[PDB]
Amino acid sequence: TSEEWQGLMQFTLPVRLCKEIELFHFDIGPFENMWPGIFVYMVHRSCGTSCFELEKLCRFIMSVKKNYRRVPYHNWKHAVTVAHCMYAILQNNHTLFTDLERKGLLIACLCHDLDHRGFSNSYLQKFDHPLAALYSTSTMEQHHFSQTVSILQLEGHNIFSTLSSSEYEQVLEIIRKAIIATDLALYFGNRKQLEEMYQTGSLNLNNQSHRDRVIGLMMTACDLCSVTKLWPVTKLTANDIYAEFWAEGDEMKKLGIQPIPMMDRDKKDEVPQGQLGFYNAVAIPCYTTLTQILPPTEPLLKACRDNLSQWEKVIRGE
Amino acid sequence: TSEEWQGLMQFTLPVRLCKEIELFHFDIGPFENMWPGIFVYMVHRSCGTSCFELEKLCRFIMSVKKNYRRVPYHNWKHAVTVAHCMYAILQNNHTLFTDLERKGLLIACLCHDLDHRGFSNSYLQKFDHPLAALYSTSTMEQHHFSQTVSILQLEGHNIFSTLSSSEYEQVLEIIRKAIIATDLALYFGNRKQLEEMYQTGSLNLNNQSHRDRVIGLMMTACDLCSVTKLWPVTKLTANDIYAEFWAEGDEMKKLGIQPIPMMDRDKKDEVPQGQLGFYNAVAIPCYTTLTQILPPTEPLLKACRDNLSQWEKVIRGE
Amino acid sequence: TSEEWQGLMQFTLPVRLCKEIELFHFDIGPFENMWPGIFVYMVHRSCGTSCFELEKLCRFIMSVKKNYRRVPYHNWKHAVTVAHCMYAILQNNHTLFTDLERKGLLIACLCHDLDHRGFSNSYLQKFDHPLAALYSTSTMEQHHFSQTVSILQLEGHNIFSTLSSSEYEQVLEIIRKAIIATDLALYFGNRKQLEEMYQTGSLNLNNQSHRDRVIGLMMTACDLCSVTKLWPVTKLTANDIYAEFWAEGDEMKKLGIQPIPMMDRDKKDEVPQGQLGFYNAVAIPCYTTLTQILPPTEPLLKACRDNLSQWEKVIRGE
Ligand SMILES: COc1cc2nncc(-c3cnc(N4CCC(C(C)(C)O)CC4)c(C)c3)c2cc1OC
Ligand SMILES: COc1cc2nncc(-c3cnc(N4CCC(C(C)(C)O)CC4)c(C)c3)c2cc1OC
Ligand SMILES: COc1cc2nncc(-c3cnc(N4CCC(C(C)(C)O)CC4)c(C)c3)c2cc1OC
Ligand SMILES: [Zn+2]
Ligand SMILES: [Zn+2]
Ligand SMILES: [Zn+2]
Ligand SMILES: [Zn+2]
Ligand SMILES: [Zn+2]
Ligand SMILES: [Zn+2]
């Protein structure tokens, strides 16, 4: 049979990639046509060679790719990079997650920014975009999930077709919650709640609502993982992130609204301080809390701390 | 019937766009997939919901879009922007124009830069481009009109198929004259003639040759409308315009010909003075004459004057 | 018949292009859709109007075009530019080459960088790219030839189908050797061998191994021809070349490896000196040796010397 042939197959990457893909700070490289193979490899090791029908999975991946746009940062590369961070979290916390959760989270990560234009929810609201009228909160993230479902509904694209309806509904809920959690506006309340539950000892991974929160934080951690790479990667990725911010800032000015300094290309000198503020208020607390809840995710925090030191070095002019 | 269903339909934009589209200084935004809807809305309000068969119009628009190139300034965005300026002129001078003229001018504006490479007529002549051998004068503009006719001749693309042959020939003439008028080399003689006719009182909109001239000036005014937007839009658009000039300047240097300072990227410091010269010699007289002939177009002149003040502010280092 | 109709046809370029295409320092221009016609013209003058079936040749050219990537320098424009330099060498040494060699070398030049990503062999090795595992030496060049053969094997794409098998095998060998010779790592040993054979008088164009070497040097000379154009072209092309180097340098840093100064975007100030070093160690000796072997290629050397003087002028701050 088809599932039998797939059970005998072994997907391999080049030697260097096989070794370094296990590292949290792994970079997926500039060869776009290798990314699908990298994702499939990650799925095979974390879930198993029989989790998805290979032909369907490849079809799904290429359709997802086609629905990411040619923008500086929120592109196809970002999707696969976020998926890799989730892979590393899953592999280092392997006894914690179900089969469905492992399937769902890698797929959710790949799909989490589908059809992103490179603008924030705030801009869409201010521009009075049709999407903002349809989704009052988490505008883009609700759209990302809608795009995911549309791709799954295409002929030969339902990678979950072997699941029972019960399991199908469960994995789609996992995916929906995970994608919505990537709305950074929801992160602040989530981390604060998780911190309180961790300190009191009420935090229980057997409680579904607690579990959803932890997954939500994992999604933030993966989404922000540019700050957890080695310095050369972290610095170069920041260029792409700010390219998008400045473009939004330009568009804000066109609406007659002065953008925040983060999005203003006339205030490039304020970036190092802005980075310091971002690490202190967002990135460091994210990985600190995640490390508390999941100690094997420690390397993410260490790398984030190291990049913080590097930005401080920039500020001093060193 | 089909025309009956269309008569009952109402096309609407988001609330902010409905309000601000009526403003001369409106910016169409960075969401490309909203531009076709914006154009259709403008056609519906200025001409009527029964001027074009909707399915044919949409097919036509997408084909026009496909025939604009990915260049910094003479692109699909420019086409829709010029069309909007014409919409605002038409709406504020609504008793003056026939049904055919309103149809023709919006379509002419959308098609006026079809297949533009981002190079001027002068460069094509000097490079000895096949187009320059075919069209000795108004080289690109003659090509734009030829592209328009080619699109109209495609199956299911003749948006004027309901017109009589007499009316069809009239609208195509309106379109041809309007597109040729966007050759800025022809503007100087046209404005000068219009100024003389306005001062003597010989200018008569009932005279076809006079009428053609006024339409020609309207086309220049719409074509140049970047200088009539608010300062943030005007300044950012100037970046795109000069990107193309510098690219042509590079190509001129490759032919062994020193380009004019306007096209020389080594002389970026001369841009503010070059802008002052452009407003004084071209933009201000254009909108001054247009305002004299059509007083409701006044906001274009006011905005042009304000941008002139801003460029003077740049020169002073303020 | 079909070959008879083609024998009566005459392909012509615009007047300026017909004249200036014969010059070694000719620039092909920014009009992409004219490049196929330029190549066909060169083939017709150097080989003959009956060397290729026109319909097959055009199909082949468009497929080759489709398999070049949108990279700063190793793109479709580079392919046609290298082909032009070969055309000029062939035309000025017209009694030396067979029909097969003229066919082969122009096609080899057009195909010599097929599917280039803008990265060197060294980067692919260090990234552990699948291609490096398959081709241990001349990694990209072996891939370029493989892409060439794949295009020729497509239906209606075998432009050499009229050749006998013997001749077909000969032209494919000419093409293979020529493409492999564009590996600049192989150039240094080749030029050194040719210099020794020239000085002793052992160099004999009737010896196949000697002939292969000379063709190899011709391929280097054509590949590097940016340094043989007039200064404005040479300077602007250098921008594209370094754009690719800096991108590779960024990727090297992402692997945790400090790149050589040539590829480091933080060391832009070292470029003029790097250019001086490149001309002295690579470009000048290449064209000096080529001019010794083929005196009519002299203009390439003169232009290279002139560009060397220009870079020295930059260093002095003049
Ligand atoms: C590496 O640096 C960053 C990475 C990042 N990665 N992902 C997301 C962001 C980022 C994206 N947007 C953010 N917002 C959006 C809303 C904006 C307001 C609400 C003021 O419109 C506040 C800032 C914030 C705070 C961060 C982010 C920001 C970064 O620097 C500020
Ligand atoms: C906002 O600034 C401009 C907007 C513009 N929008 N549209 C068109 C132009 C522009 C385009 N080209 C122009 N020409 C072309 C011919 C050129 C010669 C004839 C010397 O080759 C003279 C300048 C001129 C004078 C203006 C134009 C120029 C502008 O600044 C000079
Ligand atoms: C116009 O300037 C150049 C044109 C060029 N055109 N083609 C190729 C190159 C070029 C491409 N790569 C080169 N290498 C690749 C290997 C690299 C090592 C082996 C150190 O990785 C040494 C430099 C070298 C020496 C030259 C080249 C380099 C140039 O400047 C250095
Ligand atoms: Zn997102
Ligand atoms: Zn994201
Ligand atoms: Zn034009
Ligand atoms: Zn225009
Ligand atoms: Zn090469
Ligand atoms: Zn090459």
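Chain B is numbered as in Swiss-Prot, which gives 718-1035 for the residues shown.
Backbone N, Cα and C define each Cβ position, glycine as well.
Taken from Swiss-Prot, the feature active site, proton donor applies to B:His791. Annotation note: B:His791 (active site, proton donor) sits in a coil segment as assigned by DSSP. The Cβ of B:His791 (active site, proton donor) has 22 neighbouring Cβ atoms from other residues within 10 Å, across all protein chains displayed.
If you look up Swiss-Prot, you'll see B:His791, B:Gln992 marked as 3',5'-cyclic GMP binding site, on the strength of experimental evidence. DSSP gives B:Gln992 (3',5'-cyclic GMP binding site) a helix state. With a cut-off of 8 Å between CB atoms and residues at least 6 apart in sequence, the same chain places B:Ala955, B:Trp1028, B:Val1031 near B:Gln992 (3',5'-cyclic GMP binding site), listed in sequence order.
Take the CB of B:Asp940 (divalent metal cation 1 binding site) and look out to 10 A: across all protein chains shown you find 22 other CB atoms. Positions annotated as divalent metal cation 1 binding site by Swiss-Prot, on the basis of experimental evidence: B:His795, B:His829, B:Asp830, B:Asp940.
Residues or ranges marked as domain 'PDEase' by Swiss-Prot on the basis of sequence analysis: B:718-1035.
Sequence-distant neighbours of B:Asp830 (mutagenesis position): residues of the same chain at least 6 apart with a C-beta under 8 Å from its C-beta are B:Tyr785, B:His791, B:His795, B:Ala796, B:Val799, B:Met857, B:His861, B:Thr899. Looking at Swiss-Prot, you'll find the mutagenesis B:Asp830 to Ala noted as follows: Loss of activity and of zinc binding.
Quoted from Swiss-Prot, the note on mutagenesis experiment B:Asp830 to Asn is: Reduces activity 1000-fold.
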Candidate with the highest Cβ count within 10 Å, taken from the binding-site residues B:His795, B:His829: B:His829
DSSP state at B:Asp830 (mutagenesis position), helix/strand/coil: coil
Check: same-chain CB within 8 A of divalent metal cation 1 site center, minus B:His795, B:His829, B:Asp830, B:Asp940: B:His791, B:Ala796, B:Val799, B:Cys826, B:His833, B:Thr899
Local backbone state of B:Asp940 (divalent metal cation 1 binding site), from DSSP in three classes: helix
